Amino acid sequence: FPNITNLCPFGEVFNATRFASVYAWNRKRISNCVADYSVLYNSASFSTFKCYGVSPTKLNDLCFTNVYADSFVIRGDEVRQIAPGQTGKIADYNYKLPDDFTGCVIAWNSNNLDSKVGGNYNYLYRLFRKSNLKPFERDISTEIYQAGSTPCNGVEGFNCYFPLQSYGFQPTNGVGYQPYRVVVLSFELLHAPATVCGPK
Amino acid sequence: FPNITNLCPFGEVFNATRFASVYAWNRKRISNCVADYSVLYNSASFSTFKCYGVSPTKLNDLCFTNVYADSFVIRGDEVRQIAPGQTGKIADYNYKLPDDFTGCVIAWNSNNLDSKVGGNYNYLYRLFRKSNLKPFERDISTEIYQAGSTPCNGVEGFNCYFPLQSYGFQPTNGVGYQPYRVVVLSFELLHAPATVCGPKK
Amino acid sequence: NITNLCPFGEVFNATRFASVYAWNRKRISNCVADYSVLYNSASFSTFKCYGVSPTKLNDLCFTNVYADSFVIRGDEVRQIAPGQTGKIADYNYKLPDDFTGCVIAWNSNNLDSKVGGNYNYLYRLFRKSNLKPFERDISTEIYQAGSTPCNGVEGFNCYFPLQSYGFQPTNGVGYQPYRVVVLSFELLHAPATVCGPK
Amino acid sequence: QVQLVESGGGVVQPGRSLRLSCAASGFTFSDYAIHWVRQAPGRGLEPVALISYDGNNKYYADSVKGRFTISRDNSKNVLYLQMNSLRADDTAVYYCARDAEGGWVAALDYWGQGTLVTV
Amino acid sequence: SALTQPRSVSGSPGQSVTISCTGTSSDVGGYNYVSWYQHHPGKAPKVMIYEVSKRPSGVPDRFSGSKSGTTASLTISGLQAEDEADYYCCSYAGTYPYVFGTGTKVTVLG
Ligand SMILES: *[C@@H]1O[C@H](CO)[C@@H](O[C@@H]2O[C@H](CO)[C@@H](O[C@@H]3O[C@H](CO[C@H]4O[C@H](CO)[C@@H](O)[C@H](O)[C@@H]4O)[C@@H](O)[C@H](O[C@H]4O[C@H](CO)[C@@H](O)[C@H](O)[C@@H]4O)[C@@H]3O)[C@H](O)[C@H]2NC(C)=O)[C@H](O)[C@H]1NC(C)=O
Ligand SMILES: *[C@@H]1O[C@H](CO)[C@@H](O[C@@H]2O[C@H](CO)[C@@H](O)[C@H](O)[C@H]2NC(C)=O)[C@H](O)[C@H]1NC(C)=O
Ligand SMILES: *[C@@H]1O[C@H](CO)[C@@H](O)[C@H](O)[C@H]1NC(C)=O
């Protein structure tokens, strides 16, 4: 095994004060450290701890290489849409998971930090797009949407909608409309040496 | 595709102000029209859209022969019971789907438009039955069910109950007890002249 | 053939059903129970169950069956149910928020409620806190009401936490005695023991 | 250690204006909404104003709307309530309370001492 | 549109007491976000029950809350001299400015 011992920065990516909006889901690369997924699984805070391609209990043993973490905030009801082979508004125009996905998705309610009385409008999601997103692709550009058969250059007039729509998170905003923080860890097993995995 | 121009009446069945109770789920036959499922696929208002035997994206290219829209209203947490090979209290006494189902199920919350303060008792579902329902079979009989040796007749005695019972939907109900409107589109790929077809050309 | 024939008769018929606060607890296991007789009998005023349907009890098995019986007042028979609140639901007998059993309750005015007055069934009335599910309390210490520390002597702001029901034949159906027995089924890790007659 | 105080005010002639300042300490001030609640002598409590975390949104009671203004300065960690055209019915004790936001939903966690204002 | 509350209630120490709070559709009868506070004279009111039934940390278990139909009910068991203070019913309507009930002072015989 590798002789490195520095702990991976899971705390600051999971405990981060602010999570990026879905349409600009925050991407981070973790490597050259020692991770401990046992603590993540043990905690009961995570409402959903789904995993494809690897059983969560087996994580501490298998040694991966160059792991990636994608974090964002979404609506509670549509949390199901974050899964391979799942289609929908967010799954299409915002965040698409590849079918051959080998990783975990951890989703937990964050109604106590992201929902506020005035109405948290800092979280936005793309609503209109010409074509569905390719897997693991981010579409941050947004100028105008054309749905009126006219060259609607730069005016949000009739049949001219802003691609991004803001959420309306509030503390009393039901249960399915409450914000949920979602972080997906994507692994890989390439023809190259490992760089990050559990201790032994 | 055949030269047919029309719009399938999905609007009326999806926006109807009245949805029949589970035990009398309302069935409509749709044929000879050009359905555009995408319009309802992208509505983004359906809390559950599960298609069995057909990929929702591919639907626009399919060319069926008969469409059957079966609509009703079910409790929240019991929506999962509406699915092939499922068993429970509604999947076997009120609405049974065939094992080889080849349609789609669209379920969406309707708490605001159905439940009213003090409870709503206009929706009734069967609670006791002698035998489980066969696939796509509706029973409207209101015979008294005797759950005991005593052979009663027409009297709601100690061991004789009214077969139906009221949901009692009220706004102050957590998710799982709120009224959910459900529509089942049972397609059929029978080897007969296609009548309902997707818009291609 | 069928043998054992679990002794539900002793727990149901009985003769000196215990008071509510010191509610008894009989354990049934390693036997073949017969719930059909209980279900068919019409003497039981109430038989509403939780979870398992009453009819489908026979074709089932459990690790243990706990029969907890007592006598209460008719008007408050409703208090014996999950999520309910009240004197009995708080200080005498509280069912768990989730329940997987049945409750049987029937009037017993003839057996109990002597002409002069029973005064033999006592229910706890004062307590400092609530009761956890399936928790007895035979405590018999004077309950402090105000600030004065009751030195084990009944007096002002110092009440004995047991008030006699005092059943009488003419109290009226509302206040007449009601014998109640709640059956709870435990499907623990151990092999299933109690089963239907088949 | 959450702590809210208010400077308050004293006697004001009818039809004049007044200024009330509430300061908070012990928590991230620009993270929780704020409520101004009123209690007249011999009457029950009733909200009079509400300001969100950033001050973009304002809300007032129908019986007080159109004459009370509310603002918040996050940098200095203070909030202000301006009253105009004071009427005899406005004499009461004012509380500048904090909102649970995403904690105890629809609850006011911590309240200040309050200040009495007489016309 | 303040919710209606009983003016006053009474009860000897030890005995349970109940306080009612009536509203309408866009009130306790609608969203289940009722709350009960207490306001001791010359003191800062503190929340006693939130979200209909839940309780804050440190409050005695004696207090309990329920909501049926369009009416909420706060039940207190085993009163004491420390409970001589009015209780207040708050609900969240469609708009954010909350609607409070009316003063309800509990009296304990002495
Ligand atoms: C049941 O009843 C409801 C309400 O009566 C109907 O709701 C609409 O149904 C239509 C069906 O085609 C939906 O389709 C499209 O939605 C677009 C979304 O635009 C939204 O934002 C704009 C911003 O200005 C609003 O003005 C607009 O009202 C929407 O809120 C619309 O823009 C579309 O309008 C287009 O109509 C024609 C053909 O599509 C174009 O030529 C026009 O140029 C214009 O672009 C169109 O309406 C619509 O989203 C539904 N809206 C809502 C609020 O529900 C249901 O359709 C009806 N049936 C069913 C089965 O539900
Ligand atoms: C309590 O005792 C009575 C009387 O002994 C039992 O009454 C039985 O009732 C059933 C149904 O009506 C009859 O078939 C039996 O013949 C009765 N018993 C006798 C001895 O005649 C009653 O069953 C007893 N309690 C229970 C729970 O069985
Ligand atoms: C986030 O903060 C909580 C606070 O208790 C802590 O338990 C948790 O470990 C932190 N996150 C991670 C990934 O450790």
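What you see of chain B is 329-529, where the numbers are those given in Swiss-Prot.
Placed from the backbone N, Cα and C atoms, the Cβ positions cover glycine too.
The feature domain 'BetaCoV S1-CTD' is assigned by Swiss-Prot to B:334-527, with experimental evidence given as support.
Record note (Swiss-Prot), mutagenesis B:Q493 to N: Reduced host ACE2-binding affinity in vitro. The unchanged residue is displayed. Under the three-state DSSP scheme, B:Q493 (mutagenesis position) falls in the strand class.
The annotation that Swiss-Prot gives for the mutagenesis experiment B:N501 to Y reads: Increased binding affinity to human ACE2. DSSP assigns B:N501 (mutagenesis position) to coil in the three-state reduction, placing it in neither a helix nor a strand. Taking Cβ-Cβ distances under 8 Å and a sequence separation of 6 or more, the neighbours of B:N501 (mutagenesis position) in its chain are B:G404, B:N439, B:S443.
Where Swiss-Prot documents B:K417 to N as a natural variant, the accompanying text is: In strain: Beta/B.1.351, Omicron/BA.1, Omicron/BA.2, Omicron/BA.2.12.1, Omicron/BA.2.75, Omicron/BA.4, Omicron/BA.5, Omicron/BQ.1.1, Omicron/XBB.1.5, Omicron/EG.5.1; May enhance affinity to human ACE2 receptor. Using a 10 Å Cβ-Cβ cutoff, B:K417 (variant position) registers 14 neighbours.
Sequence-distant neighbours of B:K444 (variant position) (same chain, 6+ apart, CB under 8 A from its CB) are B:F497, B:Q498, B:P499. Here the residue is the original one, but Swiss-Prot notes a natural variant at this spot, B:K444 to T: In strain: Omicron/BQ.1.1.
Natural sequence variation is annotated in Swiss-Prot for B:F490 to S, with the remark: In strain: Lambda/C.37, Omicron/BQ.1.1, Omicron/XBB.1.5, Omicron/EG.5.1. Cβ neighbour count for B:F490 (variant position): 15 (other Cβ atoms within 10 Å of its Cβ, all protein chains included).
Other Cβ atoms within 10 Å of the Cβ of B:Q493 (mutagenesis position) number 14 in total over all chains. DSSP assigns B:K417 (variant position) to coil in the three-state reduction, placing it in neither a helix nor a strand. Taking 8 Å as the upper bound (exclusive) on CB-CB distance to chain D, the variant positions B:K417, B:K444, B:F490 give none. Cα-Cα distance from B:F490 (variant position) to B:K417 (variant position): 16 Å (rounded to the nearest whole number). B:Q493 (mutagenesis position) sits 12 Å from B:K417 (variant position), taking the C-alpha atoms as the reference points.
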